[PDB]
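Below is one structure, written out as structure tokens; the observations come after it.
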Protein chains: 2
Amino acid sequence: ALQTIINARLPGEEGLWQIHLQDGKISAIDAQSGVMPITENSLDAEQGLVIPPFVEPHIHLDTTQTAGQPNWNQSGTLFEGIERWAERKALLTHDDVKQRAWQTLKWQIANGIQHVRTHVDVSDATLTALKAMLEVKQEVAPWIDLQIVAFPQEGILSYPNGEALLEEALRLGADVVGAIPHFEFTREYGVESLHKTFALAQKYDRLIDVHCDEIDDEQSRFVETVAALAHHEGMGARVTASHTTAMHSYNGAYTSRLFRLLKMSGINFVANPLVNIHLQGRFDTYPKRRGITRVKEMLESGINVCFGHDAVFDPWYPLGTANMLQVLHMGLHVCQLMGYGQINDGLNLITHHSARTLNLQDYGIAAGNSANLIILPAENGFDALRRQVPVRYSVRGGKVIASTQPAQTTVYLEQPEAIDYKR
Amino acid sequence: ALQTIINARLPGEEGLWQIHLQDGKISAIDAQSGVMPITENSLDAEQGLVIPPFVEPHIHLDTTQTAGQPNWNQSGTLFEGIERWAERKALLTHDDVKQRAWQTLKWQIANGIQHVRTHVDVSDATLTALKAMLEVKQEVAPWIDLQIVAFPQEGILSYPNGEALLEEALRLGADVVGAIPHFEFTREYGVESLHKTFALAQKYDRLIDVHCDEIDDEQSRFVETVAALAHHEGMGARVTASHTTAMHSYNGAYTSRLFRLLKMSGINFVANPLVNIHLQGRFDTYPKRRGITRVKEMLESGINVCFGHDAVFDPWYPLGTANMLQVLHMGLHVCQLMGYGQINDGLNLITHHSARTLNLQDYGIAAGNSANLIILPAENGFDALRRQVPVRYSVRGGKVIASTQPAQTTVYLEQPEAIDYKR
Ligand SMILES: [Fe+3]
Ligand SMILES: [Fe+3]
Ligand SMILES: [Mg+2]
Ligand SMILES: [Mg+2]
């Protein structure tokens, strides 16, 4: 079994490091004064970057891999996506959900993602997707720790037996309580749904992740209730507000007032760059707003924010390979976090900040933690992001669970020359 | 020498095709009724997609590869970029420009780009970068047909001897006349500069490519003069309006009136997604506009529009590997061209439409044309874009000039499994 990771670079640290492994955990981390020789039981990072696993804080595995079945969304709109999904209803079975969820999970394993939070639609009396996902969670456990959010897609108060189904999902084992206040029939139902959501989370000791204000409506301010209730219950760490795209459209004075509460509450925020840029701003003609939440300002204020892929190869987002560096690339551009340091520190948005959002207790390259880490063939976060590098090795419990042999590019000039896209 | 390309898929066509080569040209193209066996002198596309070479219609090779030298742009702003570039002035020499231009050109060759249009700053009495680029053009000719735009970055009428230097650049061999009307001191200088630009293009029989209305100013309408002058001279095919980001902010009524002229004029448009999303909208707080020209509407109106990378690894854009599928990916998202067909047809924005913009006369997979083509290991444009595939082979004059052995990813579950990110 592997005993050491050598010649490792670490974010924010100078030089090379050696990570000692014992009994599936990191026993010690020591600096090196030079390059160490390879040997049996040593995994050579080759001066590449070693980081804790990538995290997917927000994805919908119940709808993944269904784009084009039976027809393609040709307009690319949300409306048509709903219709295309409805045409596939006859194929939505227990086995179908498991098969598609596993397909995307395999892409995630290949992409060094060892933690995934999936939302599952529970506005279905049969809870078909949920039952399937609970089995998938057990099956994929050796490679990925999967959290399941009971997501009442059609609303809690605006759908028949919505609250009862949400609670049933928790009784069956869902890890997180979801909600969608802006989709409820009225603002009052929206606020009330949040009180019910928090009551359920406290009753069952579960986390909370609300699809919050995902709409270009400057009056959609459910985020203040999410933050206020979290602060009241002293449970900010266990709470997440996903999307909050409406915040992109708030006036600055209200946003400034709100930010004080957001910081005090300690809640987490998830932005989904690939889907937000695609689905937001659809009611604008020109100019067209970007529609991503205030990521830059959150970072400047010390508010925890991270990035999710949201959807992969489905009616609402036809693209994706479940790659977090790709999600990060889109977010840095749309949020204008393009300074060198902002880009370099970007890795935090798909690693540490996301681990905090999932309330993970065993995460990070530190003595005592499980030996879960990945190796990127790049010098730092900036380099990894610029070159969209693959994951050279993914290690879990001190064992390699994924590896990618890099592509080899050659140009034939007066003489053949290898191209690695580095200067 | 290669005699045939077999098992090739072609955009918009059904089945597989065989492309016969003779004397460096495509002699004939015949459909296949099944998979053909490989053999000596046959390049097997392996049911991958064969297309004419990728094109880079807008890049700045004179500033490429300079990010972080001597310092990094930490704010990521245009303003700081100017200051960071100024700090490197002592390193701006003939050899330095050639070295950096060649570095990016090699990345382009590796990425299947055989046609490149580079703008070169000619607001320099010594014309240092231009002299260097003219040598680079000759040196890279076996692999890339490089067009040089004499770009008067500081203005034609607003910079000392600006017009004289622009003409000197043409007398030295620049292929295209550039301009930047919105940067001139006054609207009047802007309009006058365009008359001077067109006069020079007609005097020397050169193409035109204007950095046009690259500013979030709803009153910046120099594009109407570019189109009107082209129509008057009957030279639309030889004219290009780069950027036109101001169009993102025009009212709809004026835009509708303008579009009639744009279509009638026949001029070309270049949008630069990666840089536009980064540099536009910087004077907005929230909401923030996207700032890309009206690509979707141009396509719907039959107006030729294409995508450029603009900058690579410099003070104005720190990222990039000179990859056109990456540029396309960003543009499809920001312009909301996310329907299946829109994404699949996306390849036109980095191939055929760009060739038209460069007024290329030998481009496309057709009998009689030079055997210049590339092979993507994907089923169609949608697949190539989704998976951000590399260029398996780049062929020029019937000879392989670049090749990429794909990365190999394996996940170790109960048994090892190869992952190709296809469903
Ligand atoms: Fe979601
Ligand atoms: Fe430019
Ligand atoms: Mg969604
Ligand atoms: Mg520029």
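Chain B residue numbers are taken from Swiss-Prot; in order, the displayed residues are 5-427.
Determination method: X-ray crystallography, 1.6 Å.
A Cβ is built for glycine as well, from the same backbone N, Cα and C atoms used for every other residue.
Per Swiss-Prot, the feature active site, proton donor maps to B:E218. Feature annotation from Swiss-Prot assigns Fe(2+) binding site to B:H62, B:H64, B:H215, B:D314; the stated evidence is experimental evidence. Residues or ranges marked as Zn(2+) binding site by Swiss-Prot: B:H62, B:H64, B:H215, B:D314. Summarising the annotation, Swiss-Prot assigns substrate binding site to B:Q157, B:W320. Mutagenesis annotation in Swiss-Prot: B:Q157 to A or N, described as Less than 0.01% of wild-type enzymatic activity; the structure shown retains the original residue. Looking at Swiss-Prot, you'll find the mutagenesis B:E218 to A or Q noted as follows: Less than 0.01% of wild-type enzymatic activity. Here the residue is the original one, but Swiss-Prot notes a mutagenesis experiment at this spot, B:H247 to Q: 200-fold decrease in catalytic efficiency. Record note (Swiss-Prot) on the mutagenesis of B:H247 to A or N: Less than 0.01% of wild-type enzymatic activity. In Swiss-Prot, a mutagenesis experiment is listed as B:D314 to G or S, annotated with the note Still active towards cytosine. Shows increased sensitivity to 5FC. For the mutagenesis experiment B:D314 to N, the note given by Swiss-Prot reads: 35000-fold decrease in catalytic efficiency. Swiss-Prot lists B:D314 to A among its mutagenesis entries, and the accompanying note reads: 17-fold decrease in catalytic efficiency with cytosine as substrate and 2-fold increase in that with 5FC as substrate. Shows increased sensitivity to 5FC. Here the residue is the original one, while Swiss-Prot reports the published mutagenesis B:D314 to K, R or H with the comment Loss of enzymatic activity.
Shown here: features listed in Swiss-Prot, placed on the structure.
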residue : record                 : Cβ within 10 Å
B:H62   : Fe(2+) binding site    : 29
B:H64   : Fe(2+) binding site    : 25
B:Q157  : mutagenesis position   : 18
B:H215  : Fe(2+) binding site    : 24
B:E218  : mutagenesis position   : 25
B:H247  : mutagenesis position   : 29
B:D314  : mutagenesis position   : 28
B:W320  : substrate binding site : 24
Residues among the recorded positions B:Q157, B:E218, B:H247, B:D314, B:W320 that border ligand 2 - Cβ under 6 angstroms, in sequence order:
B:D314
Work out how many Å separate B:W320 (substrate binding site) and B:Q157 (mutagenesis position) at their Cα atoms, rounded off.
14
Please identify, among the binding-site residues B:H62, B:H64, B:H215, the one with the smallest Cα-Cα distance to B:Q157 (mutagenesis position).
B:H215
Could you round the CA separation between B:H64 (Fe(2+) binding site) and B:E218 (mutagenesis position) to a whole angstrom and send it over?
15
If you run the three-state DSSP split on B:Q157 (mutagenesis position), which class comes out?
coil
Residues within 8 Å of the B:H62, B:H64, B:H215, B:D314 Cβ centre (excluding the Zn(2+) site residues themselves):
B:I63, B:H123, B:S246, B:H247, B:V274, B:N276, B:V279, B:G312, B:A315
Three-state secondary structure, which DSSP defines for B:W320 (substrate binding site):
coil
Have a look at the recorded positions B:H62, B:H215, B:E218, B:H247 and say which one has the shortest Cα distance to B:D314 (mutagenesis position).
B:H62
For the C-alpha pair, I'd like the distance in angstrom between B:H247 (mutagenesis position) and B:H62 (Fe(2+) binding site), rounded off.
10
